[PDB]
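Peer 1: Please find one structure pasted underneath; my questions will follow.
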Amino acid sequence: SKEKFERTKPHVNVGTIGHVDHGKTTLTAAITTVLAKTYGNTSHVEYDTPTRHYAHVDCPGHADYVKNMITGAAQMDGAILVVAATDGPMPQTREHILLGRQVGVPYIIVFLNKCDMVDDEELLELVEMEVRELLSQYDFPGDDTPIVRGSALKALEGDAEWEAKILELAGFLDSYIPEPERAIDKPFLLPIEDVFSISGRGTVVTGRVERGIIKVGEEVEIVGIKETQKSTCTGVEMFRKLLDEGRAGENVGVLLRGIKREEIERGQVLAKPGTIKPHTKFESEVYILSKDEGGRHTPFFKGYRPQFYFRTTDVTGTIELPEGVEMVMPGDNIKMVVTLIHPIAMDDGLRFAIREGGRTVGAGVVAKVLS
Amino acid sequence: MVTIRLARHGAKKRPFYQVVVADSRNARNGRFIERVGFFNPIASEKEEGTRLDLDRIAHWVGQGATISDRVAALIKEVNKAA
Amino acid sequence: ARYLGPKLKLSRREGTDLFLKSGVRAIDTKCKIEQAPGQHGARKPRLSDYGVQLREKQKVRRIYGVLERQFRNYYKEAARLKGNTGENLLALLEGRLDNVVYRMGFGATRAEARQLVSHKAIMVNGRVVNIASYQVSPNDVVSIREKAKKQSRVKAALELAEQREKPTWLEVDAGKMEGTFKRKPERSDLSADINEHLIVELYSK
Amino acid sequence: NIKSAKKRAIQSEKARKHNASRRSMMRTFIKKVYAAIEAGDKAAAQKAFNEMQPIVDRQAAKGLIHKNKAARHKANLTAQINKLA
RNA sequence: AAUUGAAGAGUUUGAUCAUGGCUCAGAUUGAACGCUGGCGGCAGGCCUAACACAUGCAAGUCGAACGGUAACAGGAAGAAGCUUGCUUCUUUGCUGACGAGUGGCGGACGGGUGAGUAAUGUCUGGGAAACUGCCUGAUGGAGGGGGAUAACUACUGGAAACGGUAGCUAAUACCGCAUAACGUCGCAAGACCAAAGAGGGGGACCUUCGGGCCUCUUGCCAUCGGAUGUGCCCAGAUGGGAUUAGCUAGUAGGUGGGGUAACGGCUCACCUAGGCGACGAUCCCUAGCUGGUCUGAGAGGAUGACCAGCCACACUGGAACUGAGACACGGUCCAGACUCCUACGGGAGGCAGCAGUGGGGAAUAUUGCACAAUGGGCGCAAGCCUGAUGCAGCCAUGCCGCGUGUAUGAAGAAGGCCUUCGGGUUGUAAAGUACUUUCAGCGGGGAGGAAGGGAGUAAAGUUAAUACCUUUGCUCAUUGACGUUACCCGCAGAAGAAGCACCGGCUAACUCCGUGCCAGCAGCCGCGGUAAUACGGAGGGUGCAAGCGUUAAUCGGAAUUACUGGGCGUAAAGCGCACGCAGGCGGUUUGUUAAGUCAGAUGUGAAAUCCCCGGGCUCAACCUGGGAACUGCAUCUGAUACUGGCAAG
Ligand SMILES: C/C=C\C=C\[C@@H]1O[C@](O)([C@H](CC)C(=O)NC/C=C\C=C(/C)[C@@H](OC)[C@@H](C)[C@@H]2O[C@H](/C=C/C=C/C=C(\C)C(=O)c3c(O)cc[nH]c3=O)[C@H](O)[C@@H]2O)[C@H](O)[C@H](O)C1(C)C
Ligand SMILES: Nc1nc2c(ncn2[C@@H]2O[C@H](COP(=O)(O)OP(=O)(O)O)[C@@H](O)[C@H]2O)c(=O)[nH]1
Ligand SMILES: [Mg+2]
Ligand SMILES: [Mg+2]
Ligand SMILES: [Mg+2]
Ligand SMILES: [Mg+2]
Ligand SMILES: [Mg+2]
Ligand SMILES: [Mg+2]
Ligand SMILES: [Mg+2]
Ligand SMILES: [Mg+2]
Ligand SMILES: [Mg+2]
Ligand SMILES: [Mg+2]
């Protein structure tokens, strides 16, 4: 809160969701150190590339942390698959790539650690070919993707070769990730993802601005679980730096006045007044396929109670279908009505995720609202 | 020190000033000794609104009451002795 | 917050010559007006006490357009003053500017007079006022500004004014839309359709 | 802070030193006068009173304890000495 | 023309009366909650945790005190890349100014909180034993000196806080001398004890050719007084408890010393053994007090929201210094807790200031703008700053005002509901025709808060003087955050703005459907066991209205603590009886005292607030002028009927 941030080199979000205990934290720390040297839980570090300013999100690679990882990847603009070159693909890596494809991460860069732990020039190529084949078979891009090999912990050790290699890694990261599209057309909207309580400052809510801008001193409305209320913003900041306005697409922390830590939970949205209204039941078309798209095999019936993940959080919901469909067997391209317990401010065209038993069943697009 | 000054008592956007002999150790709205009169800023300049006691002012000046800028200005506005 | 809504039902709730709408469209006892005959028409439960006093207060308030709190303030002022509390209260009610306009004729109805006073169709002593609660003093003059002259609003009101009788204290010329208010009325000239000491008893309760 | 309290504190300390020295020397002079009085002498007591009077009156005029304080001790000392002298 | 003054109802019982409590009808608040919500004016906004605090700011000013120059506007001492007019370097410490530092003043005021405190507090009425910078009037003086010491230099301990070494070192800092009155001591005699001189014009007198000197602005040393803010003492009053009856020996007093700016056990040594207490001593609990506020016709009861006076406090506690003025609210030292920083050698901190955060709570504010006006402190003065203050934000928290429209129209349509099946009903309600456009909203014009002060000058005093300065006016510019000012004028259209509670009696308001002592309402009476005007819903009416209901607290009705204004045989209540002290009252007559009582007069009862007569904000809310009142208190003089002191019967 002592640095006046300059809105140059537009913000781009990059997230590392690589394999567990394969060097994600070490890799991001090494990247930050080498960039700050040559240029002068979800860990949100930042670094200013000469091309663009990036915010690096090291997400937890644990399966049980998938719920917050969903927002971390939806938050994310470019994925970094961090994997060891001595073990190759893993079930955890496959789950992570499936989640990334289901959340819609366009650009992914593969990094191969433990390059020097292997005294050969064929095993590294074999594992690179294997991961490339995995990407090409799991609906991912192919030979037009920069694949990065090298050591993630020696990048911090005194060297020159690996420093140059990681600098080249950062270069094509910023090359392969062009200027992203921002949605500052509609009024301001920001889904909440974390809450902090600053002693002497107050409560601050973190998140990626979905749309619109936030000027210092603007009135906004909290809409979400069990509550729709009003508030005032004072002191827009980003990564402990002074800001003047907050564009859309970057993870920022907005300071709210008259906010209670227990009263405000994750799942709500800070919108412009009179824009969106929370609803508990709405009509949506489902896009489940027969068997090979996450959906189950046996022809289940009504009363299904899945979690409907949204931009922020999820909630257990019920589904009702119009007459003409005796069963709700997988293969549901039809429209139905979904009722949720916790009301969340929603708009037409919203894309949500249907999940159950730790696996995604199908997608859904909001068609109408029944309040 | 003992001095004659003005104290504000009117409502918001409609001030009202009372001229009074008060020790400087007190506040504007604080205590005083003897009231001298009033000077209305708006003054509703058809009727009255300016009433000072020059005899009491002179008596207190003789004893050592330091005249203030506003009191002297009001005296010059109305008259030296009229 | 001036009262707004039905008026014939409001009048028939009590049943009196309170006053009527300025326009007339078959104002008579056609079939059911205030004492509806035929198969029903229970008009008065005949409440023992304090009920007629409440009804008198309500009819007084709805005639003059004043609210309960302001009416009670006027009653307190009248009790504080000398003379009779009821006549002092009636004097304040008539001194209310809207009733002055209505009794001068520029207001077709009392609600219309209040509307004009709010819309600045009235001036006092050569000064505009947009308060229907202003109290006029004796020996004064109240004029209508040039903008309100061209109102079919006012033309109809002045036409309807001369069908009634005229008061003891108002003298108005329509060649200039100006009226002189000379003295204050009394119970003798005021309509004897209500009792004042019952109202005095009620709020002294 | 750079407030005037620090300068006020050091000025108060210096004034404390000076006033303590002056008060201590005055007290020693008064103690010598009292010792001369109680010893039984009559001319040396008068001489000590006449020696202590100028310094105490000078300090009172400078204004460090009190003019009335100086007057009271002078009165007490003269009332003591004149009884036997 | 300045308290003209008072409501009851239900409930014991098969019914009556009385006693007796319970409940309700009214105001009112720092209110909270639920629903709803358009605007403006005024006021208010941690009652609980005197719980703990991030961060920013709230007390600096003065070069007309001083040695100085780190600045740098730098003309200028000098030089120039010499853009054909003024640009650049050590800047000569050199001017205006200014970093620190010495020095004077306020930082003891402005502001905030009731923790503590039952009288050391506060209000009222009295006094002497004392002080007082700044404000003043008078009387007098400002002479010559000496020595300190800061900055600064360099060495250098430390991350910082702060340091040692030698002087440079100046004064309005400090210290002797000239002195000693109107001052202090002392009966005098005598002794003692004082200053600081700074800024400016420069005629000229001399001329360190600035200067003394003609001089003005002053400031300073002492005394005598006023004003002022105080310190001290006394008398009355100011909560509960006797399931709180003795307390105290520095305690009561005296004799002397010391101490205090002054009295005094304030303290010391001695002596006397008292002092306080049944009118409540001592002890326990609680508590800021007052003007006032609420409720009352009144006496009374509750309380100290806003504001004003006073007191006390500043993490808890103790202590002292400076300073006239503190045991110090943004001075100092120390014990304890807590927190923070550290290089682990060692340091800092106390938001009951403005805001703001964590916790508590039924619950309460923005980390804004400005010295624009007043005031505050500093200074020749311009000028500095002020979280005092003024304005701005949010909240219907309370008061006031305005607006959602006005006539139409019988078609007594639509649709909802009821019906003795005719009809009624929400219901003139809507559409319409004429509009007005208040106030929202859009666009323009636009008063005032502004009195001052400053630059020139005309006249008067000062002096050879018109120098210099001051005072009475005239020309010149300015001096607003509020403030898209208030307001006014135009703009399309009613177009953009109503809810809450209740409807069996208390109390203003009636029908239907369904449940069927179930679900359920409620303050009471009391409902609800198939037909509920009482429950839930619906229709329709009533009471208030941007506000309606529940709850929280005080009084009233409660004459239900009753003095005005209760009762004790059977409703609660005569001690089981007698004696008797303190205490309360007291037969008849005279004289005398003026105590109680009555009369007259004085001062006073702060201001503020209630009230009366008026005035200005569009009337009001609100503000303000005058008057009365604040029934109190003390003093001076009379009255002697009554109670009482004294003397006689
Ligand atoms: C994953 C949960 C959270 C997502 C959040 C939301 O997802 C979304 O709502 C999203 C809507 C597109 C969503 O609902 N995703 C969440 C839910 C739905 C899942 C989406 C997308 C799919 O389509 C049906 C998606 C995989 C789809 O398959 C296509 C190809 C298939 C790939 C193979 C893997 C799959 C399945 C598979 O079963 C499979 C296999 O066949 C062989 C072997 N082994 C396998 O395991 C293509 O790759 C498309 O991408 C939006 O992306 C939102 O932006 C969001 C981020 C808020
Ligand atoms: N030998 C070797 N070890 C590596 C390399 N990259 C990462 N690691 C190891 O990965 C560990 C860090 O894992 P971490 O990032 O904390 O786990 P993650 O966050 O779940 O991915 C370190 O202890 C390294 O030893 C590499 O290139 N070579
Ligand atoms: Mg308080
Ligand atoms: Mg003594
Ligand atoms: Mg207390
Ligand atoms: Mg503080
Ligand atoms: Mg009573
Ligand atoms: Mg009573
Ligand atoms: Mg009784
Ligand atoms: Mg009995
Ligand atoms: Mg007996
Ligand atoms: Mg017995």
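Residues displayed in chain A correspond, in order, to Swiss-Prot positions 2-41, 64-394.
According to its header, the structure was obtained by electron microscopy, 3.2 Å.
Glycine is no exception: its Cβ is also placed from the backbone N, Cα and C atoms.
Okay, these came from Swiss-Prot:
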BINDING   A:19-26, A:81-85, A:136-139  GTP binding site
MUTAGEN   A:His20 to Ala  No change in binding GDP and 3-fold reduction in binding EF-Ts
BINDING   A:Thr26  Mg(2+) binding site
MUTAGEN   A:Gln115 to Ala  Weaker binding for GDP and for EF-Ts
MUTAGEN   A:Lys137 to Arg, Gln, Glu or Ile  Reduces affinity for GDP
MUTAGEN   A:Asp139 to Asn  Reduces affinity for GDP; increases affinity for XDP
MUTAGEN   A:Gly223 to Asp  Inhibits codon-induced conformational changes leading to GTPase activation on the ribosome
MUTAGEN   A:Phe262 to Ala  Still associates with EF-Ts, very little Qbeta viral RNA polymerase complex forms
MUTAGEN   A:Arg289 to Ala  50% loss of Qbeta viral RNA polymerase activity
MUTAGEN   A:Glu349 to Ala  No change in binding GDP but higher binding constant for EF-Ts
MUTAGEN   A:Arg378 to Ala  60% loss of Qbeta viral RNA polymerase elongation activity
MUTAGEN   A:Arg382 to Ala  25% loss of Qbeta viral RNA polymerase elongation activity
MUTAGEN   A:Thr383 to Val  No longer phosphorylated by phage protein doc
Peer 1: Measure from the CA atom of A:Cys82 (GTP binding site) to the CA atom of A:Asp139 (mutagenesis position) and give the result in Å, rounded to a whole number.
Peer 2: 26
Peer 1: Minimum Cβ neighbour count within 10 Å among the recorded positions A:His85, A:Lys137, A:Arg378: which residue?
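Peer 2: Across A:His85, A:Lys137, A:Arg378, these recorded positions, the one with fewest Cβ atoms within 10 Å is A:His85.
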Peer 1: At 10 angstroms around each C-beta, which of the recorded positions A:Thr26, A:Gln115, A:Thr383 has the fewest other C-beta atoms nearby?
Peer 2: A:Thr26
Peer 1: Out of these binding-site residues, A:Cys82, A:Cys138, which one has the fewest other C-beta atoms within 10 Å of its own C-beta?
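Peer 2: Comparing Cβ neighbours within 10 Å for the binding-site residues A:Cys82, A:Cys138, A:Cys138 has the fewest.
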Peer 1: Since the record lists A:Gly19, A:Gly223 as recorded positions, which of them has the fewest other Cβ atoms within 10 Å of its Cβ?
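Peer 2: Counting other Cβ atoms within 10 Å of each of the recorded positions A:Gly19, A:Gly223 gives the minimum at A:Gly223.
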Peer 1: Output the one of A:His20, A:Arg382 that, of all these mutagenesis positions, has the highest number of other Cβ atoms within 10 Å of its Cβ.
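Peer 2: In terms of Cβ crowding, the pick is A:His20.
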Peer 1: Count the other Cβ atoms sitting within 10 Å of the Cβ of A:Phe262 (mutagenesis position), across every protein chain shown.
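Peer 2: Counting Cβ neighbours of A:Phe262 (mutagenesis position) within 10 Å gives 17.
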Peer 1: Measuring Cα to Cα, how many Å separate the residue listed as 'Mg(2+) binding site' from A:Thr383 (mutagenesis position)?
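Peer 2: Cα-Cα, rounded: 28 Å.
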Peer 1: Rounded to a whole number, how many Å is the Cα of A:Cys82 (GTP binding site) away from the Cα of A:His20 (mutagenesis position)?
Peer 2: 10
Peer 1: So among A:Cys138, A:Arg378, A:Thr383, all listed as recorded positions, which is physically nearest to A:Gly223 (mutagenesis position)? Use the C-alpha atoms.
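Peer 2: The answer is A:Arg378.
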Peer 1: If one measures from the C-alpha of A:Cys138 (GTP binding site) to the C-alpha of A:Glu349 (mutagenesis position), what distance in angstrom results, rounded to a whole number?
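Peer 2: The separation of the Cα atoms works out to 57 Å.
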Peer 1: Could you give the Cα-Cα distance between A:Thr383 (mutagenesis position) and A:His85 (GTP binding site), in whole Å?
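Peer 2: Checking the Cα atoms of A:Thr383 (mutagenesis position) and A:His85 (GTP binding site) gives a distance of 17 Å.
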Peer 1: In the structure shown, with every protein chain counted, which of the recorded positions A:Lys25, A:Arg289 has the densest set of Cβ atoms within 10 angstroms of its Cβ?
Peer 2: A:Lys25
